[PDB]
Amino acid sequence: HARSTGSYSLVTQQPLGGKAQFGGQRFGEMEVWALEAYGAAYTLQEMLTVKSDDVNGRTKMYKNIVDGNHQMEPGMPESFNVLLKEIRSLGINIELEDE
Amino acid sequence: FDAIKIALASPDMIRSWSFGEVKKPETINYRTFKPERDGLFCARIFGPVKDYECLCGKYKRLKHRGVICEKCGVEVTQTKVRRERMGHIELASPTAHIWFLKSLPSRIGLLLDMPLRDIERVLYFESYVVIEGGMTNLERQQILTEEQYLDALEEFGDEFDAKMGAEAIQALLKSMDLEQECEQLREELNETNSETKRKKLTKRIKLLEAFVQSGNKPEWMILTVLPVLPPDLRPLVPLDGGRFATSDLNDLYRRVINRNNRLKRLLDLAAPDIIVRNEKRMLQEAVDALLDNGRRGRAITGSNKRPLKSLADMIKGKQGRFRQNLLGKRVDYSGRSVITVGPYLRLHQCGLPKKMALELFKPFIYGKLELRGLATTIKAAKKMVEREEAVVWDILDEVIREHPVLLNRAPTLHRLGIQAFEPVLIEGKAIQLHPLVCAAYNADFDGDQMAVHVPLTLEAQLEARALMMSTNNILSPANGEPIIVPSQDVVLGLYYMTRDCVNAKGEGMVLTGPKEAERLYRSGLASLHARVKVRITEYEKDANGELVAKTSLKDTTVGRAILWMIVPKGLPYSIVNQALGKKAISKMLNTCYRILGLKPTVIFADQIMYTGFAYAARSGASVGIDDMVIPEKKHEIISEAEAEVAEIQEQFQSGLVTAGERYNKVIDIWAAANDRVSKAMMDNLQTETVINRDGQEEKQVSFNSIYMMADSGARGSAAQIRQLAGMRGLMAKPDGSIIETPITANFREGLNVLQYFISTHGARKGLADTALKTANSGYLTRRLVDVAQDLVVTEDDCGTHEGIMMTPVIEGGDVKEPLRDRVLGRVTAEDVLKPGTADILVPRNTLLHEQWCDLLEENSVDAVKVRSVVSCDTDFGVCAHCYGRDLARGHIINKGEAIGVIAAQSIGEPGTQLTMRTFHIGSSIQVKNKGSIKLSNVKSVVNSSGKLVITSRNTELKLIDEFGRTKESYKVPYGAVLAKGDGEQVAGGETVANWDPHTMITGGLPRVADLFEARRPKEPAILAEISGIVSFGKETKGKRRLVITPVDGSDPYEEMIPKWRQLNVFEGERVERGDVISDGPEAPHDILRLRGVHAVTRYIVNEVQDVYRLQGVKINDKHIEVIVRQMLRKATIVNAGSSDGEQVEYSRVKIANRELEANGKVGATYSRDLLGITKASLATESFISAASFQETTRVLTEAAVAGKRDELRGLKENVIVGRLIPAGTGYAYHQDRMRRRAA
Amino acid sequence: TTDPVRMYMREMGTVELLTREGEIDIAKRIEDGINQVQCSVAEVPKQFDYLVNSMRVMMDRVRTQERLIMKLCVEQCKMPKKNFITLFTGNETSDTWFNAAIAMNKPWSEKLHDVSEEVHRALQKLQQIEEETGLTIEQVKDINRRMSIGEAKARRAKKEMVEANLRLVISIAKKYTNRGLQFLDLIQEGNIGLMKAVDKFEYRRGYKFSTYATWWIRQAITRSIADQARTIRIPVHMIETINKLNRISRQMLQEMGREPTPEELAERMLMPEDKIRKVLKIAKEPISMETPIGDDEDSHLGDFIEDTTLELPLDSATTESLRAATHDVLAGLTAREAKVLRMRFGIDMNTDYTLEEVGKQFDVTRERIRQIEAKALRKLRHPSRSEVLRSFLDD
DNA sequence: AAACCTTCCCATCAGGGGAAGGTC
DNA sequence: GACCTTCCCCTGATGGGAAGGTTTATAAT
Ligand SMILES: [Mg+2]
Ligand SMILES: [Zn+2]
Ligand SMILES: [Zn+2]
């Protein structure tokens, strides 16, 4: 099975594991460590930013690819903003600074 | 942004986020399904259900966006805002936050230094508590029950306030003056001794001052307003078919709202206490279950015995958010399939199915088709690729050309689990994999599956070619040996070629060159094993790096001459004149790489494979039932041992021998008989083939198929053969570990039911051990990567001569690993001199590549002080020099290369090859090799016999051979029999060591886990604290007493020991610090404290290397050294120096103390503190990184009260927010970006 | 034990039960308090409560003037509290007590002159009440005091009354436990009905309070279930209908052998048949997104849910390409036609405009515009100008 | 569960008008 | 040419109805 661009999960924007051939392959912590062992910053970033999260980055990268331009404008992974909302849902206040 | 901060949430700051108040626990209508007013899904509080559309429908378009329709109070905007809009519920009565109460270090608990139990009692409305007593009979804080409070109000109606419940705890936190209380504890720590006065005081003061530093207020521990989560974070989305799907968060919030509303109603309704107190407790229960369910009662969802998942459960754990989402995600542009062999591939390419290529590269194909006028618009290209038009196939060829793809094996033990290849379009649905890489992936073609990833950006396409390329990674990082090596058929074909047999057709003839050898074999005239001698032209570059070819005739075979054609130009042809099995196809490859380089070696390996496969194919190399020849002697040997056991049987039945004596007897005789049988078949195999030389018999090494497979190393070893053609030893139970009735049969004869059943016993423990070990090895390697990540090569040089002394591991008689292997690739700490003192063999510091290793090996040298990572003058990282060299590339390590992760991987990948249990089995000394006795650190004396006797416990026995190297190391106890002395000349084994017998872990993988965790052994040995004669104590009171007796100055130190523990130290003898008064297993803390950092960093490596040496695993000490460095990163000050028992990071103590010591001020003395891997990882500057790995709740709570801040300064926290990690390419980018920042 | 349900079950044991004299005499204490209130009214509970609140309003009106004059004459003038109470007690009607306090001639006596102006009018407010309520400013206070005493008697007696019979609430609530509502919720919703029963019980009817409290608590628990059980709240009568349908289908099990035909319930029930299927389609309850999935694995129902609001990028790229194509195409026509098309449609503009809307600022009104559009669309209808755009329409 | 009653919201019906059609 | 009856659109007028609330007395802990 193979997949280029399929559907995504509702609460957290990540390609679904189904159903079932069109699920995106899993990139666990071990594969992230493998990408860290080699010095491969852009591969890892595009792996966890453009290809799974970053609701805007997916569309940006797709349009660029179809235009012959291979460049990524990485944004914030949606799961991280969800995490910020969940932490803030407690008596905890977690924010971000200047820019 | 550039940082993240966490702090307490004040009620007003809570309302700030909220855009509306939730009043009713409703979600949708049940017939319209629209969001009810003030419900959890209210479109007025949060936002519209539909994009750019109003709930009432009056406002419908992008024409007007910013407006709040007076109809329904909805503002028409993007519906995605329901993902970001929060809300709030106004709690009728205050409610405490569970984390600030139930967490191990209870915030409110030691914030007022009240006990947790009493706060819990007060919250349940089971007692009162006083607040702000002033001039009262009672204190400002106290507890009293119903009757006590009953008649207490009449005493003082005013000036005496005692509440009950959460309001009481809040008010106690509010009127509390933190500065006033703090300003006392300080003095309570100064005057009064008795650490009980210092147990919680020294931590309570920290808590107070950090609370003041953060700026947050204590009253916020009790939640006045309850924040709510946006609706899209807990959707009620319709699950089709039909039924709805909600989040347990919704049920929890519904309960909370119901209870708060009932409390309000009762308040207005004027109900008595018991009712409202029960309601308050219900509300507290609902809130605590909504925040962190399970700590109190585990509320359950309806229609299930399953508890409803709360907020905190959506963050912590392997499942949940941190591990399962932020650190790892499912990824687009990827695929999966079954891998199979295509050998025709080059090392840099792999066969990729066309069906997968079409789907993966879909956007590239669309764009390329639209570029060349082949498609009007993007939709047309979509439809074309959907129609399977021929024109697109060429386009595919155009877009895949020179576009690397990442191949990944399911389990990723080390970085080689992912490698990039050049796609080669193929039909079918199977992925073609290169054989040489199978060793790196640890993947067989038995059905294993692999995944593929397509790099998107140009930068990723470059990283898949210069860094992760299959050809750019050949030799492993854990050890210099190449991981790309011919495995089974290659080495078999080469061994068949290089083999020689006397009397082969054309033997002894001569040929013009290798071409004629090939032409002679392929024509059927000459064989491939003839002993022919031919002319070959070998190339040797010499005396200025100038190639000079050499022509001559050599003693060789036809097959070796044919194999010489593949060898690159620079090799000497002495590499090709031998049996040519696997073990030195490996060394041939290694020498080719370290002589000619990467480019020749790649094609060399490709050619080795290409030739070995075809030659093993045309050789036949089959296996028949007759190939396994049993020894005819086996019958007699078996019968002899079988009879031998009958004497033992008669021995025990009488009582002449005990049961255990007879069992050991039988087992020993059977093991010896097994030795005999295996030896018989081996002698009948190795020299089996005998033929006529020039017409007369002669015996040579055999051509037997299975034996050739054993000898070449392509497949099963000798232990397999012993069971193939002889009695297959004797089996072992799970424990008991050996049975008396061995397996007489060999696999060829066939087993009978009983012996097979006996074998299954040992078979099960083997199978089972692999499965459950898979789970624990992951845990080990994960902890290892967790303790190491942020450590990166950051500096060029540290400038320290410290290093560590590298000496060969000469244990017992011979050496386990020479010094070249423990020194190669590293840098000298100081100038090694020739054995003649005062000279220079190597400069101050230089990278010792193979040439310096050879130079050292020639000169008599077993002493080289090597710079190590543990001892290095670098802060927040390691410098390239002290670390040394290592990579797939053999040069000095680059800068910015994250070595901690690769070291954790180098230690974790072999962790799966270990075992869970060891179950070992097995007196003057006899020197083996001719040399000279050299004693080390021994005090002796002469006695009646006239010879020498040892007076010291520690005495090493070295051997200075005719060369001058030390290959012998033996320890002799007190009162030995010395025949020669120190600096004598021994014969070929003269015995100079004699004494008396008496005078009178698991281990494996769990062992490795124990060593890296610094776990105290069961029965520890204790260590002397200072030099001096030891002194005894009063008597046996409980255990015993032991008085330290320093010789000269301060001599008050002491300790207490149990008399049940035997003693070993001498009574009236001097004993230096770090000596064994008691035999036993040592602990890392004790070694570190009583010996030093280098002693303990050597102990850890030497001990953890034994378990890996037992199993065939070889890893350079460098990774273990980096781990050890990461362990002892903490330390504790002693004298408080210029500025403030404390524990801090070593680097910070230096940055604060050494810079001021320069400034002429007072120095600060620290004490190295040793921590396990998990404990050292528990302490980290970044709170995000710590909260990701373990204990999310506790870490987040503590960082919240601390108001701590995180600039992410690291790897894990960067991948969490999806940024360039600060290493490798990320290091190059972060360097430029950070240079311009903060400056 | 730890759970709060235990902190409640064992807390109510301290309050002893009451029967049978206790019921009657505590009810007599309640009625005696309310009868104290009844005489105080002289000088259906729905109007009675307004009468009570009106007395309370009168006392608040008087106390307002009291505290105003007090702040004026003590805080703003520094007269001792005793010199205020002694002179103010007894009249509370006229200004005779102010001039005397002026004549006192103490230091504060001068500041009275200034607050005399501000107190005179406050006193007229206070005195007028006498001509309204036909009472003196003192009798109002006394009546309110006695009636507050009556309220206190009723309060103590009623709290004791509910505390005594608390156990019956649990006795009733244990029957309903498993209806998607927690246990303490049930017992509390029953206590509410117990209070409502206490306030509406005549001890003289001779019946035992158990029956009335039982009825009220049963209602307060069942209706509360209907209200707070389902995540999607349902009208109260619909829960009754659902329960009736389920009861009938349960009773007919042994009759039909296995289960009843759906058309029968419309017969057995009063309702026509077409609504029964809607009532059964409505009853579906939400499934937790944490529900384990096939293979009993970690995967849950909250995972297999895609997001369908999103538009796949394959279509957004086509949207941008159509944008560019129509941008290049509209430039091929004239400027008049270009503006007309970008006006009638929202192309490159804030919003679309209607016929007269476009004609307003184009100097020639409706029909002219109608002739341009139909012409331009005709000029673009022609191939060799519509191919690149025709590639976008596929059906 | 039934029993009679009140507030609010429908989506449709009696009523009005402004003219409209047809004719001794 | 008017008169008598006819053919269609806004104010609201409302019977209709769904959603909501208050009672129910044997005794019943
Ligand atoms: Mg396999
Ligand atoms: Zn609106
Ligand atoms: Zn260094």
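By Swiss-Prot numbering, chain B shows 17-938, 948-1025, 1134-1273, 1277-1375, in order.
Determined via X-ray crystallography, 3.3 Å.
Just so it is clear, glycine is given a Cβ too, placed from its N, Cα and C backbone atoms.
For reference, Swiss-Prot has these:
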{"type": "BINDING", "residues": "B:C70, B:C72, B:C85, B:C88", "note": "Zn(2+) 1 binding site"}
{"type": "BINDING", "residues": "B:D460, B:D462, B:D464", "note": "Mg(2+) binding site"}
{"type": "BINDING", "residues": "B:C814, B:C888, B:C895, B:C898", "note": "Zn(2+) 2 binding site"}
{"type": "MUTAGEN", "residues": "B:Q504 to P", "note": "Resistant to antibiotics salinamide A and B"}
{"type": "MUTAGEN", "residues": "B:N690 to D", "note": "Resistant to antibiotics salinamide A and B"}
{"type": "MUTAGEN", "residues": "B:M697 to V", "note": "Resistant to antibiotics salinamide A and B"}
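Here the features listed in Swiss-Prot are placed on the structure.
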residue	record	DSSP (3 states)
B:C70	Zn(2+) 1 binding site	coil
B:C85	Zn(2+) 1 binding site	coil
B:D460	Mg(2+) binding site	coil
B:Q504	mutagenesis position	coil
B:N690	mutagenesis position	helix
B:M697	mutagenesis position	helix
B:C888	Zn(2+) 2 binding site	coil
B:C898	Zn(2+) 2 binding site	helix
Can you grab the distance from B:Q504 (mutagenesis position) over to B:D460 (Mg(2+) binding site)? Cα atoms, rounded to a whole Å.
-> 12
Taking the center of the Cβ atoms of B:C814, B:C888, B:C895, B:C898 at the recorded Zn(2+) 2 site, which other residues in this chain have a Cβ no more than 8 Å from that point?
-> B:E811, B:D813, B:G815, B:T816, B:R883, B:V885, B:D889, B:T890, B:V894, B:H897, B:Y899
Counting across all protein chains, other CB atoms within 10 angstroms of the CB of B:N690 (mutagenesis position) number 22
If you measure between the CA atoms of B:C88 (Zn(2+) 1 binding site) and B:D462 (Mg(2+) binding site) and round to the nearest Å, you get 65
Hits among B:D464, B:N690, B:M697, B:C888, B:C895, i.e. recorded positions with CB under 6 Å from ligand 2, come out as none
Close in space but at least six residues away in sequence, with Cβ under 8 Å from that of B:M697 (mutagenesis position), the same-chain residues are B:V645, B:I646, B:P647, B:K650, B:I737, B:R738, B:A741, B:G742
Counting all other Cβ atoms within 10 Å across every protein chain shown, which of the binding-site residues B:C72, B:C85, B:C88, B:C895, B:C898 scores highest?
-> B:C898
By CA distance, which of the recorded positions (B:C70, B:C85, B:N690) lies nearest to B:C814 (Zn(2+) 2 binding site)?
-> B:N690
Candidates B:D460, B:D462, B:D464: member of the binding-site residues with the richest Cβ shell (10 Å) | B:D464
Say you check the Cα of B:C72 (Zn(2+) 1 binding site) against those of the recorded positions B:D460, B:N690, B:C888, B:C895, B:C898; which is nearest?
-> B:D460
For B:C814 (Zn(2+) 2 binding site), the three-state class that DSSP assigns = coil
Expressed to the nearest Å, what is the distance separating B:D460 (Mg(2+) binding site) and B:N690 (mutagenesis position) at their Cα atoms?
-> 34
Filtered by Cβ distance under 6 Å to ligand 3, the recorded positions B:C70, B:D464, B:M697, B:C814, B:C898 reduce to B:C814, B:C898
Using Cβ-Cβ distances, find the residues under 8 Å from B:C70 (Zn(2+) 1 binding site) that belong to the same chain and are at least 6 apart in sequence, listing them in sequence order.
-> B:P64, B:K76, B:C85, B:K87, B:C88, B:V90, B:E91, B:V92
Which whole-number value in Å describes the distance between the Cα atoms of B:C888 (Zn(2+) 2 binding site) and B:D462 (Mg(2+) binding site)?
-> 47
Same-chain neighbours of the Zn(2+) 1 site, Cβ within 8 Å of the mean position of the Cβ atoms of B:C70, B:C72, B:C85, B:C88 and not counting those residues, run in sequence order as B:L71, B:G73, B:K74, B:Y75, B:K87, B:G89, B:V90, B:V92
Express the distance between the Cα positions of B:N690 (mutagenesis position) and B:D462 (Mg(2+) binding site) as a whole number of Å.
-> 34
Cβ density check for B:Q504 (mutagenesis position), other Cβ within 10 Å (all protein chains) comes to 17
The sparsest Cβ environment within 10 Å, among the binding-site residues B:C814, B:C888, is found at B:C814
List those of the binding-site residues B:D460, B:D462, B:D464, B:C814 whose Cβ lies under 6 Å from any atom of ligand 1, in sequence order, or write none if there are none.
-> B:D460, B:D462, B:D464
Using Cα coordinates, what distance in whole Å links B:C895 (Zn(2+) 2 binding site) and B:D464 (Mg(2+) binding site)?
-> 41
Determine, to the nearest whole angstrom, how far the Cα atom of B:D464 (Mg(2+) binding site) is from the Cα atom of B:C898 (Zn(2+) 2 binding site).
-> 41
Measuring Cα to Cα, how many angstrom lie between B:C898 (Zn(2+) 2 binding site) and B:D462 (Mg(2+) binding site)?
-> 44
